[PDB]
Number of protein chains: 2
Amino acid sequence: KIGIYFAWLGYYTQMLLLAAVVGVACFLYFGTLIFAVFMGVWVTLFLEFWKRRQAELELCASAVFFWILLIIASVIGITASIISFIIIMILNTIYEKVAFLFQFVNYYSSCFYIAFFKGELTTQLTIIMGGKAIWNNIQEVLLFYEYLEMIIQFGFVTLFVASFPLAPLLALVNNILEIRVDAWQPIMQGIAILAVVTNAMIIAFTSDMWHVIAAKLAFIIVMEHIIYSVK
Amino acid sequence: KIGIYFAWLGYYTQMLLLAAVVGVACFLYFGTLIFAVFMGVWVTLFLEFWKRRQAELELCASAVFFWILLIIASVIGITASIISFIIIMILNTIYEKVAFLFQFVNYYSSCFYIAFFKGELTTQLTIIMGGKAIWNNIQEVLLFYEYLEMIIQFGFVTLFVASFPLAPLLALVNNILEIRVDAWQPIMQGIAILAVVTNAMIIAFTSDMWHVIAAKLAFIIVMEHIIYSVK
């Protein structure tokens, strides 16, 4: 119950740290796209090795979706990431009182809204990840939700891998201090398939890594096909 | 063993007949593309309902792949479908003596070779399906391999759905006579995901249903995304 979930946070923290070492190596280093296709292979290898350690270790709803759309509309509204983190914090508390997919919607909606909005993410992804890290550290000093925070970080690392490549280490290091606070797959694989599409769209739409729309679509097709071939 | 496989040929024959009735209705009827997107939904619904009835019911290798490439090269070499069926019959016997994926390679390679070669299929798919049906009927008069033949027919119906839409009924009817001869999923789901890509490429490259390469790629992307949304 609590303990296997605790070591499950540990195993996801360890695999996120080891994939973070591989990601930090590619971050020291077309190199961003090398990191991106590497991150596609890394999401595939992460799902594989996490499966291996997993084996070894053991009408109001339509109103809700409309309020979620309005949440994205409010979400469209460096200091800007601080104000966005402030309102996202308050909206996260209100949404948690309202009831997860909502919290991922509130956090990731601004970033996906930017990536659609040109149709920033380096700074907003870094400040949202770092600010959730520093706010979690302030909570660790001052005091499932933890795996929610780390899964939001995995969405940060996996979905926005094309932005800043050193972002993987910055997750797990913070996460290990969460073990200190204790001391005092399906949504993830969905985020991974969406991360294959999202990192392909991050290279294709966001990155700048009548041909170009067609080649962006073709790279989405070929990278999805090759990264589906590997997995 | 033999019996549950026999009723499994029966259940695939029945579901192929019911999806064949739906396909015959769309065949009586942009209508080909309506049939194609319907066939994408039908492949998804076929996998779903087949899963439901499934629940209710119960270095020489590199030389081989090189010989398979040479088999495709020989494969590139209305009467033409008859000669192709003749050589494919002899090559099928030689390949079966040589050892399935090989037989699907030999049969489907000419059709996929055409669809790449412009980069026919109505007539070649109809004559290959009908000729395998008539040759199977001659075998039924004169006398796993059966599920191999029907899976080749499912590749015919599902992979080449954009060509001729009445092709679904023409499978199962012939298959039911195979029960008379008795009386006297993973490869399939792979063929289905390849059929989503293949029917999208059949509409996009083959059909004719600098924008057009981009919109063909976009229809492959959107139809793969929507047909993956449904499934």
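Residue positions begin at 1 at the first shown residue.
Method reported for this entry: electron microscopy, 3.3 Å.
Every residue gets a Cβ built from N, Cα and C, even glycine.
Quoted from Swiss-Prot for the published mutagenesis A:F85 to E, K or Q (Swiss-Prot position 518): Constitutive phospholipid scramblase activity at basal cytosolic calcium levels. In this structure, A:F85 (mutagenesis position) is part of a helix by DSSP. Taking the Cβ of A:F85 (mutagenesis position) as centre and 10 Å as the limit, one finds 21 other Cβ atoms among all the protein chains shown.
Record note (Swiss-Prot) on the mutagenesis of A:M89 to K (Swiss-Prot position 522): Induces a constitutive phospholipid scramblase activity. Same-chain residues at least 6 positions away in sequence with a Cβ under 8 Å from that of A:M89 (mutagenesis position) are, in sequence order, A:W135.
Sequence-distant contacts of A:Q103 (mutagenesis position), defined by Cβ-Cβ distance under 8 angstroms and a gap of at least six in the same chain, are A:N92, A:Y95, A:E96, A:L148, A:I152. According to Swiss-Prot, the mutagenesis experiment A:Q103 to K (Swiss-Prot position 559) carries the annotation: Moderately decreased sensitivity to activation by calcium.
Taking the Cβ of A:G131 (mutagenesis position) as centre and 10 Å as the limit, one finds 17 other Cβ atoms among all the protein chains shown. According to Swiss-Prot, the mutagenesis experiment A:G131 to A (Swiss-Prot position 615) carries the annotation: Requires lower calcium levels for activation of scramblase and ion channel activity.
The annotation Ca(2+) binding site is assigned in Swiss-Prot to A:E140, A:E146, A:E149. DSSP assigns A:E146 (Ca(2+) binding site) to a helix.
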Please give the Cα-Cα distance in angstrom between A:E58 and A:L59, rounded to a whole number; the 49 residues between them are not modelled.
40
Under 8 Å Cβ-Cβ from A:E146 (Ca(2+) binding site), six or more apart in the same chain: what's there?
A:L9, A:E178
Rounded to a whole angstrom, what is the C-alpha distance between A:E149 (Ca(2+) binding site) and A:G131 (mutagenesis position)?
12
Could you tell me which of these binding-site residues, A:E140, A:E149, has the fewest other Cβ atoms within 10 Å of its Cβ?
A:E140
Interval of 20 unresolved-in-model residues, reported as the Cα distance (Å) from A:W184 through to A:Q185:
28
Please check the gap where 23 residues are unmodelled: Cα of A:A99 to Cα of A:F100, in angstrom.
9
